[PDB]
Every structure is written in structure tokens, then in C-alpha cells.
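What follows is one structure encoded as C-alpha cells, with my remarks underneath.
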Amino acid sequence: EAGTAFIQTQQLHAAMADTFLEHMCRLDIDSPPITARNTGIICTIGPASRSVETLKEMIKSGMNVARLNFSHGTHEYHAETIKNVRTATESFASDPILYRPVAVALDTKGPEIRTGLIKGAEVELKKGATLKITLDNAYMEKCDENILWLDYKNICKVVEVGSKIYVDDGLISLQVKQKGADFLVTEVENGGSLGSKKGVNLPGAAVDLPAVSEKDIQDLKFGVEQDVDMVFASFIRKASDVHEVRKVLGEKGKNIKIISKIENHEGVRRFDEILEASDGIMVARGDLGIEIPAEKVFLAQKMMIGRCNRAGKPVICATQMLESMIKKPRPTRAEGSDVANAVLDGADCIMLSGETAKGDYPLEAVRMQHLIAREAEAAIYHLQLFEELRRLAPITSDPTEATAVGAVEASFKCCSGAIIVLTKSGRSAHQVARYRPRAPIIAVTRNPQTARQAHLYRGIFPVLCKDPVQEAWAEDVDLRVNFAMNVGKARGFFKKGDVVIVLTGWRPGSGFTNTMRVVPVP
Amino acid sequence: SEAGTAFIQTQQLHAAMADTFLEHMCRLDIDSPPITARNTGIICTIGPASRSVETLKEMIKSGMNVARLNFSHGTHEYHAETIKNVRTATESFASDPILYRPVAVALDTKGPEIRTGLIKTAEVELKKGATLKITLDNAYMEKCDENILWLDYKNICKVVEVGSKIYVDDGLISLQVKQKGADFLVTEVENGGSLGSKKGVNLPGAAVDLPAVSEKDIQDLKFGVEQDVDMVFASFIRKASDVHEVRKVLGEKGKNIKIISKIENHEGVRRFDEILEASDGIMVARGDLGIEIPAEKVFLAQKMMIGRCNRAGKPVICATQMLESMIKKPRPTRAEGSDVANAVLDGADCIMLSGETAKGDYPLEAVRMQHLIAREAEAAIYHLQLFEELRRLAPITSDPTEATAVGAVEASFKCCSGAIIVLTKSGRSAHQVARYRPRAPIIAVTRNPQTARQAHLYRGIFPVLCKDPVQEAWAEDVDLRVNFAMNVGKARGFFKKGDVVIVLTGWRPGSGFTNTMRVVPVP
Amino acid sequence: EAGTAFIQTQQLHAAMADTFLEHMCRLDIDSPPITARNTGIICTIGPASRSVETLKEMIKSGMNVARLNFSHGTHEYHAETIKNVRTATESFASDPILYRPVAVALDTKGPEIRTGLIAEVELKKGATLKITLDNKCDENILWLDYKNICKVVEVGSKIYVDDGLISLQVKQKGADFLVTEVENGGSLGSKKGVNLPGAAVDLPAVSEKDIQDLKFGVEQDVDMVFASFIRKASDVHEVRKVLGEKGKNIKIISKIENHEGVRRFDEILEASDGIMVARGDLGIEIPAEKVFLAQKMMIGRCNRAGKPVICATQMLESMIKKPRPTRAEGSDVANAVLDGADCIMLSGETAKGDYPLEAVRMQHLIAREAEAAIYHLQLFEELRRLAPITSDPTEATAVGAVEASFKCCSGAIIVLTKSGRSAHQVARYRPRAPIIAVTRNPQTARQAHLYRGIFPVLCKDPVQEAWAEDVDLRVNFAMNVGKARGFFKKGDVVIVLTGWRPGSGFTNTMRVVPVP
């Protein structure tokens, strides 16, 4: 096999139900899944998971993307994580059929509001009471109940009367009564224990902090040097923030995908322009949950995933996934359901955080994610997804687009085992993925970066062809198609006598993946 | 460059197809030019008014796709020279392959007939209410008059009852049978009129037992094979065994000749399904049906038969009483414009003109007018619904050609393509596309001359005959054929630089299936 | 049973086909029709048909509306026709189950350009012909009574003569004479009709004579007016003005007879109560390759608006001399029905031909056969999707009635209506089941015939003191009419529309009711 996630046996000839309701009634928990796991698994690599050995096991169990969290660590430390990721990835390269591309993602620390120290270190903040938030440094090393300092100079500009301010990522709540001439005076809504350099969130305030801190500028230039596939850009509030990130990555980093993290109210409010400007979106439920009423976050998640699905842009669901698996070898029922529901809402990828970065069971976390994501696939109602996305786009006439919608249509009609797409940039495979076929998309490419970036898209299984370009265009095609047939047979996607859809250009160095073939598997 | 006037059919590809049939009707505009090409085939009967090489050339230029020969009259030698003139006219355009329009030759048999005897030519006046005795007794063959009538159908009596109608001379004279003898009938003249010598008889509702193929038809079918006709229109088909008989006589030499069954009576309508299964296509002969069946049911029979043909993906031709007024006038009635148009809208693949082109005074104007009406009727077809219904009825399979043909039609609607280009040897791939009824014209590129001619049986196929030799690189042989079809479509005004067309081909030489679809911008 | 059109037996639990194509595929010429005849029949009354005896037989054979052509005849002559129509109609009053309302239609003469008098001269094609106003008939000289042709004709105009049989081409005017050349040839008799292309005709839409005819119609209590030569909204407004206050309930049906009417159709429709498509007149200016489009477009727009549309002219012409129609005529009629026409009108066939009775019965036969080919599922689905999104209770109620009628395979939708409004709303959505509109207003009953699928019945019973008893009595009358006509039987289901509580007028109440 070469890993517990390698073989994902499909059955192609099930009756598709005429209604969503019937699709639900037919679910059967005693039935093994009969579909591939189509959602991407992103794991945060840190102290628990950064050894070459653990990483190999994680790749086997279904990790597609390694996330590096630049909130902590030096460049040296993260360069050594990346090197171990690439060693573990390349250890499977000897067998091109069993090689799984693994992407590297750099997640920036991003703009932050921090308190100043207690004196340096705890203080008890009293339900009711008053607290003055002060702003000049002559009060930074001394806090306690009376006063509190923080580094965001413009708080007073962006806060109004009755605004919430949260301290220590949600713990302490505050209610601003008056803006007191470059000061703030606050009623303690919640109250708890207060420490030093604790994070501050401003629900519904249009924070004025730069798109990119100087620390992020240096971390993004390191990402370019280190050849990363994508960046997760923090606290994105407007289209300009994205353009700034893109400016920093410049010409050398132009092929690096920018995933915008939506972590506050302004980001949700300005989502359309953020989406316009971005390559993808990450929904940070934890951070949204501080910034926005608890009970609206599920609305915000569903909206963002629907809009991304409509634009054909990758969306990653993040934070609070299998967080209990930091300390235990199984997740709760509720975690299972939350993960499942993100896949069912239409997420392309699910990201694991502390569960893989620093906890006691990184391996089991990956495996459990793969199990849940794969079981969720039974409850996806493919017909409706495809029918609605088809119905919700213009004429276009872009040959590659027209051919993508056709391949997906053909995949349903023929109950195909796969859609094989030959692609240099990945674009055709991405265009196929936005129409949400049931069949796996086998994206055959010679470009190693294309192959790694393809993991951002639901349903793309990237395979990296290492064979040189054959002279005769038609036999170069048959060779890449052959490689795909062999992977798909080996992963149990299909077998002899099944049918697959094949997408290609026509003749060498053509503009457009504009050629669709329906091909029996030999 | 226009050597036609049916040749240039300028299409406008970029308007939204309405979301309802009702809205499509509401948006019809008599003041704007048609934006579609003329997709139904035109079949013209060639006779004294049309058989010269010169008239035939202009008939091709005006839209004629198929030359019909009516073997009801004329000798083998008369019909052989007609066929020769059709081919001389057709081949006069071969010098420019872009202007060349394939033209098919169809042979329409006389078929089985019931005929009366002689009036000792002389006529006698039959009067309503009077009694007429019909006798089989041949001692009377030559002495028909106002009291006794001899017919040559020796089984009439087996097949008729008291109450039964008998029509004579194309429905002019009606008799109801009042007493049923063994060798004879006695009947009340219901209608009345002047009865001539050797006139045709119809038995409405009677399961007529004459042979599928007369002695004269066997001779005519063998001549068809020798003359390399493209199709036969077989008369008075009543049941599956009738079609098998025709197929047996055409035999192995005639195996590629298409058999179109003419439905001309009640039994044919009733046994339509078995006839359709056995036939290559169907011709609805409304005039004949009008005698054989209550006049006011014929429109139901037509709609029914055209529907079943569309469902089966088999050509259906509507014939008789099309632009008949144009035998003597240079313009048709409003009613005829409407009846032709409604046969197009019913789903007809082709329309056939008869005396209008065979013997009338304005053969050329009948062709021109048929083309005008058919092209305007196109605006009124709601293409989207036909396709969606045919897609949803089709038996579900994973067969690659069919998935590809359906996909190609789907893409043609979604990209508003200017054409579907299909490279086809036998024509099958192009026929598979046509049966899904795209709005866009199908340009079927073939090197097979016969394939090119027979393609006209299907609505929407514009066949072009590629003359170039087979290139050594398959990919180059494809682009050569595709380029040719591009040149043709540009010249006919189907599309232009910037537009998109759908292209269907195989994948490598021979292989098996036309399983490749490309969405190609027009260079 | 009194008459050949009375019993229209139905079978209800069909299963409608999933596609239009399957619907066509399942047509079967040997099966008797299993639906009522839903299309209205309008007959022109004239010398052959104006006797009480003939009118009675015509009613029994399916005539729903009697058209009076005021192109000819005096007020005295028409008053007597109307009196005969009403005598014949009221002869059936004595059994209310058997009583069929019959409407009277007044068709205006309108403006008419007409030639003079000399035998037939053959205008051989190409050969001169000058027109004169000087109050003589060969290839040079022809006179006509439109004093302003010269003012309205500019070198290159066309002049049609005798119902488009001839077409002359002016290309030199002389402000009193015109010098034409024959463009289309034919034989030319005496005292003919003439037309000009586009909007050239400036003659008033309502003439002094039309004003007198329309006021006559008001005093004779006619149900509808067929307004000739309507070319724009303001022609409709002038007719409505003349009919005025007293004639406010008279339906105005604008006749579309020329290219200009087609061009300005949207405003004519808006301003009219309905439309008549005069195919023959259309075919004078408009070529044969376009007339069928105009017909389909106009019937389509009428259907979308919910306004009655009548197909007229060249229907069963051959039946003027023959007792049977041709195949082509049968098809032409059937195709008007399938196009969505609410009524079909007979002209010379009933007015002056030898077989008035047979032309009616044969119209009925064809219209009833055409019903099998109508795909009611799609009509309703589409008209539902294209209706403006209102909350109007009467509209929601009508749509719900039709939907319940399909779901329940109901034998009928029974509508209790003083004004007919609710029955008209239901007919717009094209149910398969017949609409039995129960009314005590005789005008409502008569005007109902303009709408496809309405069977109007006139309740003669007095109002019951208890409202629910008054409702049950009218519904019971409807059940009886429907059983006698064979629409349904005991054990079937019907849809019933009413108001809630006495003397409303607002029909917002739907019930699903077993046939007892």
C-alpha cells in the first residue's frame, strides 16, 4: 500500500438519489465508505511532529500540506522544519506511483495588539469594577486593576461608546463607557486573571494596523527564499491588505498562493473584495468567535464557504477542529460532527493546529481527520452542487472553462472512475474542481509546485510526472495518461473496464486545455 | 464566395435562449432577419419542369439537397437521364470544394396499387344514391360503366365489410358497400362525379393484403442499385415484413441504400412502431393519409409519427400538399406557409416538394420559397427543450461515443457555438449528434461521397466532402479536415474569427470511436 | 342530451407524460377523445344561418358566440338577427342543466378603400394602370373612393387590390392620379377592397358609421365588439370612449389585420380586452414565410397576459361549397388551437355557405381532437413561472385551484362567480379539467366563452337565505351539469372556488370536494 490513506477504494455504480432528503435517508453507518477522501488535510508542524520519522508516518496517513506557524520560532528553526518535511516527502519519490506531493504553507504572525507587563505576574480583574486603558509608555511596565497599557496607538479612534474589548484571546471582556482624551475607561463585563503581553481583540472595530507587520515582510521574503507553495496571511480586513502581501512577495514570489485569513468582523463585512483579490480563504473560527457573537459564527462560516465555492476559490476551515486530541487518542462526538459539517458546508481543506504541532498524538490526529473527512463524503450530495454551480455562471466561451464543465457532466453520465487532467499550471484541474465532480481529479503535471499547490482544491489528487517530454505530442499524452491510469488502479479509484474522462490540450504548447476524451480503462 | 443565395446563411450567435417556450414565442419578431441557418433538408421531385442541367444548377444554389424520382410514371431510360443531369449539375460545383454542396438521389417506387378497368378515353357520370356493382369477374375488365366496375384486387371481398368505404380516383368518388357477395360488392355512390379509365382505389381501414413490392418495384429497385441511388422511398408500407421485403431485394449490393418507409394508410399508422424499428427512416404522406383516415385525425398522426421518429433518432420526411398552389402561381398561400412551417416545428428532418418542382411553372421559386419558410420556421423552434427532453429519455450507458455526442451538443448551447464540426467516415458520429437536436449547424466532414449525400436525411447536418488525400500524421490529417470545415463555415456566414466551434474527431488513426471533443476558437 | 356537442365524456386518471416529446409519441388516432372541447366556437351569422331553426341546430352542435358583421346590413336587419339568436338560445332555457349561454358579437366595418365598377379584366403583369379620383377599367384606368391616396403615396409604394389578389406599384404621383405598374397579376372584377402598406392609411379608426354601429351595440346589449383595423392603443381608446359609461362592460377585441397592428401589438393588447388574429388580412401585406410567426407571437403574448385571443379567417373556407373540410384546413385549425387560441371563428362557412350546420360540427370535431395534443403540464408550469409575484388572494386561489386539479385528477374546477373574474383567472393557467363557472349574471355567462376551458352555467334558482345553503345549491347545480355532460361521475373529486360569507365578490376560498 505505502500508507493507511493510499488505498481509497471507490464503487462507481451507486444509484444517485433524486432528492437531498433521500440521500440523507440512505446513509448507512455499517457501510464502509465507497468514495475517496476528497478534502485536503493541512497539518501544523511543530515540536511533536517535525522529526523526519513522524513526518513520513503523517504523509502515509494523509497529510497533504505542512503548515509552519510563524507566530513563534526563528527562521533557522522553520528552515530546519521545512528541510525535514522535504526529506520525508522525497523519501517516497523512488516509486513515482506511490509519491504523494506535500505542500509547504507559511502562516504569518500578522498584526497584533498586546498589553504591557503587570510589572513582571498576575492580577485579578473584578466583575463589575472600572478599568482605564492608557496609551503612553510611562504606564507600560505597571498595570493591575486600576490601569492597563497597550501598543495600538489608535484604539481611541476606532473604538466607540459600548464597544467590547477582549483581552487574553477571549478570557477578559470590557465595555467602553467613555473615550477619555487618548485614554479609555471600561466596565469589566467578564473579569478573570490578567497577565503580561496578552492579546487584545476589538469586536466590530475597523482596526488601522498595517496589512503586513515588518516581521511579516521578513517572514514572507524567507518564504520566497525557502520556495514555499502558499502563504496564510493574517487578519485580512480589505482587498488592499491582500495587494500589499502580493507586493511583498513580488515578482520572485508571484506563483505563491496567498490565502487570506478571515479573523474579524471587518473581514467578513468586506469578504467579496477580499475574495476577489485572494487566491484562497481560511476561516479562523476561534478568532471569529472572539470578534463576533458566539452564535453567529456558524452563519459567517457557511456564507464564506458558499461564496468561495461560487467563485471556485479554495477555502480552508481552521482552528478548534480536533483540539481535544492534544491530550487524548480519540476526538469527541462533537469534534467529529464539527469537522464533518465543515466538509459538508463545502470546505476544500481542513487544517489541524496544536493537535499535530505540539500534542501527544499527532499521528492519530491525522488518521482521525482522514477517517472523518472520508466518512463525511457519503453525505455530500454531488448532483445538486454541480447543477447549482453550472446554473450560476455566465456563457464565458473560454475553451478551458467550457471543457471543464463538460468533463464533470460526462463524469456523472458515464459514472467515471476519474477525471484525468494534464496540466502545467494546474488551472484546468482547478476549473474542473470548482464544479465539484464525484469522481477524483487526477492532475498529472511535470511542474512540482503545481503538484503541491493542487492540494488547496477539493477532489484534486496531484501526481508528479518525472519522465522527460516525449517528442511526439500524442505519445507524451498517452504516457501521462498511462501514469494516471496506474495511480488510479493502485489507489483503487477504478479498475480494468471502468471509464475515465481525460482532459488535454490539442498539439504541443497550445493555449487551452480544450480537449476532452472518454476513455475505457485497459 | 456566394454561388448560391441559399449558400450564405448569416447566423447571429450571441443572444440568450429564453427560459420558457412561451417567452420564446412572445419574442418572435417578423421584422428581423432569421439568426439561424436553414437546418431542415429540402427534397425536390425532378420531372419535365426541372430535369435540365441548367434549372438543376439553380435549384442546388437555391437550397435543394435531395433529388426525388417518382417512378409512378416514366421509363427507366427517362429516369436515368434525369439522374445523369442531377449529377452533371452537382459536379459543376466540385471545382471549388468550399462551394460544393453534395446532392442525394432518391428513388420513389410506384408501389402496390388497386386500379379499376376501362370504360370501353371515355368517362361515365356516377350519381349519388345510385347503386354500383364491383365485380372481380374479368369478363368485364374492359366494360366498366355506370352500373358495373372491375378492380384488379382479387381479395377486395376478404378484406371489406358492409358499411366499408371504397374511394376511387384519389378520393374523388366514394362508395359505401351495402351487400357483400363472394366475387362482387354492391355499393351506394355516396359522393359522385366523373369516373375515368384505370384510376386508383383506396380502402380506408381495410388491412390491404397486396404484396409489399410489386413486379414493377422489383425492376425499379434493381435499377436503383445499378444507378447508385442514395435512398429509396418505399410506398404503401403497412408492416415490418413490407420493409424486410424491400431490404431483401436491395440485397448486399444495395445494403448502404437507406430505406424510407412511406406511411400512406391506417394500418401503417397502427403498426408504426414495428415499421419504424425496421426502417432507416419515415415519410409521412399527408395526402394519402387524408383519404385513408378521417381528415381531421391526420394532424395527430403526423405529430405522433414525427415525435416517435425524433425519439428513435430516425429521419422523418413530411411530404405531399406542401406548396401545391405554386404549380400554377409564383407565390404560396398563407395556409401553405403555415403548414410547411408547422411540419418543421413538429420536428420534421426534411420537407419534400412534388408537382411544384416536378411539372409546375415556377420550380425554382418553389425551392426558394421552401427555403425562406424553412429558415423562418427555425426561429420558432425552441431548441433547448428538444435537447433536454432527448437527453432525459436516452437509455443510460457509459458508451463513449454517445457521451461525447451529448457533451458536444451541451457545449454548443453553453458556448453559443457557431457549429459542431464532426469528422465522420460512415456518417454515424454526425447522425448521433443530430439526434440530440443542437441549434448550431453540424458540419460533417467526410471523404466518403455517399456519406456526404445521405447526411441530408438528418436535420442540421451540412455535409462537406473532403477531396484531399490522407495526410501521414493523423494530427495533421485532422487539422486539414477541421480547417476545411472552418473555411466552409466562414464562407457560408455560419461563424467568423473570434466565435467558437465544437470539434469531434477520433483520438488516433482508426482506433474505434469518435470519443474526442474540442472547444475551438475560430481562427 | 340536446345536441351533438352536449355530452363530452372525460376519463381523468391518465398520468400526464413527463416530456412534450412523450406526449406527442403517445398520441393515438383510434382512441376517442378523453377531454372536453375547450376552445370556443364563434360563428358568423348571415343569410344561410340567421333563421331560428338553423341557429337552434348550431347551438346544439357547439356554437358559443354569434358574430354580426356590420360591413353590410342595416341596424334593422342586425336587430332581427340578434332577436333570432336570442329566440333560439332561450328555447333551451326550460331545462337549466341543458341551457347553453350564447354571446352576441358586433364586428365593426372599419375604414375601407373600395374600387368602382365597369366583367373581369386581366391585369397582365407589368402593364401600366393609373388610378383616378375623378368620380373605366383596363390596364390604364382604375378609380377608388379614398380621396387622399396621392397625399399618402410616395414613388415606390405598393397598392393591394381585392384582398391582396393584385399588387400595383406606384412610381409617379400627380396629386389626383397615380401611375402604377402591375407587380402581381390577376383578374379584376368590380367594387373591390384596397389596402396600402405600413401606416399610410390615415382614415379614422372609428368612422361616423362605426360610431353609429357601436352605439347600436350598446342599445342591443351585445357582449363584445370586434373592432376593425386597430393600429395603435389610441384606436382602442376611441372605441372605448364611444361605448362609454353605458357600454363599460362590453369587451373590446381588437382585430390585428395589418403589419402596423403587429408592430404596435404590445400597446394594443394592453389597452384591449382581447385580440383577434385575422390571418387572411395579415397575409395581404405580410409574406407567407412570416404570417405564421405573427400568429404564434400574438397568441403567445395574449396567453402570457391572460387575455382572450381569437383566431379568424381562412378556417374551413372549402366548406362554403363542400360538406367536408380538407386535410390542410383541419391541420390549420388544430394548429391554431395548439398555438394557444381561446376561440376559433367561422366566417363565410356559416354566414352564406351551403353547409352552416356541418361547418360548426366539423369545427367542434377538429377542436376536440386537437385537445389530445395539448401538453397541459408545461403550459401551467410556464404561466406560473412567468406570472408577476403578487400576493393577490384571488390570484393565489386560482393558481392553487389549477395545481390541485392536476394533483387530484379532478373532473372540474367549479367557480361560483358573479362577475366571472375568478373563472377568467383560473382559465389563464390552462388547467386540463373543465372550469364550470356558476353565475346568476347572464352577461357574465355569455362573455365567459371568450376564455378557453370555461363552461358557463346560468343558475336560475333564487338566493337561499342561508349563505352555505346558497353555496351548496349552486355547487349541486354544477355537479348535475357536469354529470349530464360526462365530465365526471360519483366518487371523482372536484375543486370548488367561492368567496367567504355572503355577497362578497372576492373569491379567495378553495375547497376539494368529492362528487356525491
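The residues of chain A that appear here are 7-126, 130-531 by Swiss-Prot count, in order.
Quick reminder: no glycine exception, Cβ is built from N, Cα and C everywhere.
Summarising the annotation, Swiss-Prot assigns substrate binding site to A:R73, A:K270, A:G295, A:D296, A:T328 and lists similarity to another entry as the type of evidence. According to DSSP, A:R73 (substrate binding site) sits within a strand segment.
The Cβ of A:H78 (ATP binding site) lies under 8 Å from no Cβ of any same-chain residue at least six residues away in sequence. Look at Swiss-Prot and you will find A:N75, A:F76, A:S77, A:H78, A:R120, A:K207 tagged as ATP binding site.
Taking Cβ-Cβ distances under 8 Å and a sequence separation of 6 or more, the neighbours of A:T114 (K(+) binding site) in its chain are A:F76, A:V221, A:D225, A:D228, A:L229, A:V240, A:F241, A:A242, A:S243. The annotation K(+) binding site is assigned in Swiss-Prot to A:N75, A:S77, A:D113, A:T114 on the grounds of experimental evidence.
According to Swiss-Prot, the Mg(2+) binding site annotation covers A:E272, A:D296, on the basis of experimental evidence. Take the CB of A:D296 (substrate binding site) and look out to 10 A: across all protein chains shown you find 23 other CB atoms.
Taking all protein chains in view, 14 other C-beta atoms sit within 10 angstroms of the C-beta of A:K367 (mutagenesis position). According to Swiss-Prot, the mutagenesis experiment A:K367 to M carries this note: Abolishes both pyruvate kinase and protein kinase activities.
Record note (Swiss-Prot), mutagenesis A:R399 to E: Impaired homotetramerization, leading to homodimerization and subsequent activation of the protein kinase activity. The unchanged residue is displayed. Its own atom aside, the Cβ of A:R399 (mutagenesis position) has 15 Cβ atoms within 10 angstroms in the protein chains shown. Under the three-state DSSP scheme, A:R399 (mutagenesis position) falls in the helix class.
The Cβ of A:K433 (mutagenesis position) lies under 8 Å from the Cβ of A:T454, A:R455, A:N456, A:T459, each of which sits 6+ residues away along the same chain. One entry in Swiss-Prot concerns the mutagenesis experiment A:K433 to Q. Its note says: Mimics acetylation, promoting homodimerization and activation of the protein kinase activity.
Among the sequence features in Swiss-Prot, the mutagenesis site A:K433 to E is noted as follows: Abolished interaction with phosphorylated CTNNB1. Impaired phosphorylation of histone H3. When secondary structure is read from DSSP and collapsed to three states, A:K433 (mutagenesis position) falls in the coil class.
Recorded in Swiss-Prot as a mutagenesis result, A:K433 to R carries the remark: Abolished acetylation by EP300. Abolished deacetylation by SIRT6.
Counting only residues at least six positions away in the same chain, the Cβ atoms of A:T409, A:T412, A:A413, A:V430, A:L512, A:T522 sit under 8 Å from the Cβ of A:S437 (mutagenesis position). Here Swiss-Prot notes a mutagenesis experiment, A:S437 to Y, with the remark: Unable to bind FBP but still activated by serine.
A:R399 (mutagenesis position) sits 48 Å from A:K207 (ATP binding site), counting Cα to Cα.
Neighbour density for A:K207 (ATP binding site): within 10 A of its CB lie 22 other CB atoms from the protein chains shown. Taking the centroid of the Cβ atoms of A:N75, A:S77, A:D113, A:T114 as the K(+) site, the other same-chain residues with Cβ within 8 Å of it are A:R73, A:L74, A:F76, A:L112, A:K115, A:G116, A:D228, A:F241, A:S243. All chains included, 19 other C-beta atoms sit within 10 angstroms of the C-beta of A:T328 (substrate binding site). Comparing CA positions across the recorded positions A:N75, A:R120, A:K207, A:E272, A:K367, the one lying closest to A:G295 (substrate binding site) turns out to be A:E272.
When the CA atoms are compared, the recorded positions lying within 10 A of A:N75 (ATP binding site) are A:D113, out of the candidates A:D113, A:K270, A:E272, A:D296, A:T328, A:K367. Cβ neighbour count for A:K270 (substrate binding site) (all protein chains, 10 Å cutoff from its Cβ): 24.
Other than the site residues A:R73, A:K270, A:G295, A:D296, A:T328, same-chain residues with C-beta atoms no more than 8 angstroms from the centre of those residues' C-beta atoms, the substrate site, are A:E272, A:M291, A:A293, A:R294, A:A327, A:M360, A:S362. Cβ neighbour counts within 10 Å, taken over all protein chains shown, single out A:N75 as the most crowded of the binding-site residues A:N75, A:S77. In this entry, substrate is bound by A:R73, A:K270, A:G295, A:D296, A:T328, whose most widely separated C-alpha atoms sit 18 angstrom apart. For the pair A:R73 (substrate binding site) and A:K367 (mutagenesis position), the C-alpha distance works out to 13 angstrom.
Under the three-state DSSP scheme, A:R120 (ATP binding site) falls in the strand class.
Put simply, of the recorded positions A:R120, A:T328, A:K367, the one whose Cα is nearest the Cα of A:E272 (Mg(2+) binding site) is A:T328.
For A:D113 (K(+) binding site), the nearest of the binding-site residues A:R120, A:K207, A:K270, A:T328 in terms of C-alpha separation is A:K270.
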